[PDB]
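Novice: Below: one structure in structure tokens.
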Amino acid sequence: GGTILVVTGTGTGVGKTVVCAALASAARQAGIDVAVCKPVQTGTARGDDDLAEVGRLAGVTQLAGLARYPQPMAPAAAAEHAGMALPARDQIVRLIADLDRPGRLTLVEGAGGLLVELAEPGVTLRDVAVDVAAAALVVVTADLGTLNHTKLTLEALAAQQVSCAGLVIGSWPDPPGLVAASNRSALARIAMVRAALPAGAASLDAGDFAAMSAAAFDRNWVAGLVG
Amino acid sequence: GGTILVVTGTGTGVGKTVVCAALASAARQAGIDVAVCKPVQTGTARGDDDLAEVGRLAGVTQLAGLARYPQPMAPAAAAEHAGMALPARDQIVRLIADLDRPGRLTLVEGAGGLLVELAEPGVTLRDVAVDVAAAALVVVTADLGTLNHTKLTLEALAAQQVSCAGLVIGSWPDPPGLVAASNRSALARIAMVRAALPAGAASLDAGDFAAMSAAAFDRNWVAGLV
Ligand SMILES: O=C(O)C[C@@H]1CCC[C@H]1C(=O)c1ccc(C(=O)O)cc1
Ligand SMILES: O=C(O)C[C@@H]1CCC[C@H]1C(=O)c1ccc(C(=O)O)cc1
């Protein structure tokens, strides 16, 4: 196949979707075929659609979804609230493998953080990553609290020998405060910081977003993700 | 010795200090001697003093600390900015062991979440819980995001055979709301929920707060800590 990357985060609202779109665009500009896949999407009763936003910002046409639940809640709660069940483990894995092909970067965006349940019983994105031999790109914040959350996530990735492809800061303030700078430097000491997306990256239009995306990431690391 | 309990949290600002004070107050109301050790304290420029809060809210007098930094940052960054190393692993472990005595509940409060650096070099509250054979109480929020953070923190505990004394929600909202109430059930499925401190409990005066604390925890669980 090609290269599968799960895109998780330290928590919710940390920028997984905008990092997905931003990495997708940077890879597309390097001539890499990109698919983005969102096995579990909650919050549809308020218009959340990460697949839609990713296409909107990065022009990905190859967008695969699976489970959709209305309430803006954890996959497990939003399912119970809807009278619905979670997908099964081998259904998510099937969705990804069916996208996987050589020369393609397939991004699997999670729901919330790494240990959120996506399938019964206690199946997480980390388990999926094992099942499909994917590295995890961890979306982190610059805010106070990020250092503990990142260290936890990395440990949880290592506990199952899921390789960390590095961190992305979902929102980088212009200009940075004392904490923001301190965190960025400390983050860089615990893992590679693949990029620091500028604050407001998601309000950009197509071309602004594609330029931001091309600048955000090291061209040579992006190009190196897919042979 | 006695019973040592580290009080940690999923993160920062989740209610670690108020929960120490609350469990200290409930344990005091059960006739338990309570000491609270806060090795490293930051944000002192703006008035942060977690041991003072425990004193005022819970009446604890055995309040033990080693270092104070003015910058409202994680200990390693406040110390970086201040130009002075964190205390030594040895100082923290020995302070806590000296605090520990039979019949006393010794609470140990970190900074931020479980895996924050507190001592030289890269020593965490997890490492300290190991060294003094302490179990961890994990403070958590009711808010969207808490489930992943709690599951992450409990894993990090298990990975070093540090026992989990349970969860406390540091601020229970009024009224709950759908996500808070769904999280409370989910958390309870993950570990024992020992208490949910009502929002605003930190602004209580001593008598009010004591009454809250007496009522927040199970009388028998608390009494059975020593
Ligand atoms: O948690 C507290 O006790 C409040 C304190 C006050 C000053 C900054 C807070 C702190 O220590 C801290 C620890 C770790 C992290 C992090 O993981 O990035 C962030 C902040
Ligand atoms: O994808 C997101 O993170 C944004 C979505 C929007 C609404 C619910 C968010 C969600 O999925 C989620 C997942 C897990 C947890 C938790 O561990 O507590 C909280 C929220």
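The first residue you see is number 1, and the count goes up from there.
Just so you know, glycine gets a Cβ as well, placed from its N, Cα and C.
Heads up, here are the entries from Swiss-Prot:
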- B:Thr12, B:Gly13, B:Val14, B:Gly15, B:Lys16, B:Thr17, B:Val18, B:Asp50, B:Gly170, B:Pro198, B:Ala199, B:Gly200, B:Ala201, B:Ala202: CTP binding site (BINDING)
- B:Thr17, B:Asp50, B:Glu109: Mg(2+) binding site (BINDING)
- B:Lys38, B:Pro39, B:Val40, B:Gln41, B:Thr42, B:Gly145, B:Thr146, B:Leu147, B:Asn148: substrate binding site (BINDING)
- B:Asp50: ATP binding site (BINDING)
- B:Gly170 to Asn (Swiss-Prot position 169): Decreases affinity for NaHCO(3) 3-fold, for CTP 1.8-fold and for GTP 3.8-fold (MUTAGEN)
Novice: For ligand 1, list the recorded positions among B:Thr12, B:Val18, B:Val40, B:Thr146, B:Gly170 whose CB atom is within a distance below 6 Å of it, in sequence order.
Specialist: B:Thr12
Novice: Checking the spread of the CTP site as listed (B:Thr12, B:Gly13, B:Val14, B:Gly15, B:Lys16, B:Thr17, B:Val18, B:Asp50, B:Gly170, B:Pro198, B:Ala199, B:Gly200, B:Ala201, B:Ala202): what is the longest Cα-Cα distance, in whole Å?
Specialist: 19
Novice: Out of B:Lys16, B:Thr17, B:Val18, B:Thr42, B:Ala199, B:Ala201, which binding-site residues come under 8 Å of chain A, measuring Cβ to Cβ?
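Specialist: So none of them sit by chain A.
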Novice: Within 10 Å of B:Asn148 (substrate binding site) (Cα-Cα), which of the recorded positions B:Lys16, B:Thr17, B:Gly170, B:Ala199?
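Specialist: Within 10 Å of B:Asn148 (substrate binding site): none of them.
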Novice: Listing them in sequence order, which of the recorded positions B:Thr12, B:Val14, B:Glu109, B:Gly170 have their Cα within 10 Å of that of B:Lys38 (substrate binding site)?
Specialist: B:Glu109
Novice: If you check the binding-site residues B:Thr12, B:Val40, B:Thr146, B:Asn148, B:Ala201 one by one, which have a CB less than 6 Å away from any atom of ligand 2?
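Specialist: Listed by sequence, the hits are B:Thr146, B:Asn148.
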Novice: Closest to B:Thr146 (substrate binding site): which of the recorded positions B:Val18, B:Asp50, B:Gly170, going by Cα position?
Specialist: B:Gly170
Novice: For B:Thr42 (substrate binding site), which residues of its chain lie six or more apart in sequence with Cβ-Cβ distance below 8 Å?
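Specialist: In sequence order, the residues whose Cβ lies under 8 Å from that of B:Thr42 (substrate binding site) (at least 6 apart) are B:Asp48, B:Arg68, B:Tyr69, B:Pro70, B:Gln71, B:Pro72, B:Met73, B:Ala74, B:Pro75, B:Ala78, B:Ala111.
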Novice: So if I draw a 10 Å sphere around the Cβ of B:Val14 (CTP binding site), how many other Cβ atoms end up inside it?
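Specialist: So the Cβ neighbour count for B:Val14 (CTP binding site) comes to 26.
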Novice: Counting other Cβ atoms within 10 Å, pick out the least crowded of the binding-site residues B:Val18, B:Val40, B:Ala201.
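Specialist: Each of the binding-site residues B:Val18, B:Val40, B:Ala201 was scored; lowest Cβ tally within 10 Å is B:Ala201.
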Novice: In whole Å, how far does the CA atom of B:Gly170 (mutagenesis position) lie from that of B:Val14 (CTP binding site)?
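Specialist: B:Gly170 (mutagenesis position) and B:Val14 (CTP binding site) have their Cα atoms 6 Å apart.
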Novice: Taking the center of the Cβ atoms of B:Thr17, B:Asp50, B:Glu109 at the recorded Mg(2+) site, which other residues in this chain have a Cβ no more than 8 Å from that point?
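Specialist: Not counting the recorded site residues, we get B:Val7, B:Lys16, B:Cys20, B:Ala21, B:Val36, B:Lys38, B:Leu51, B:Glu53, B:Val54.
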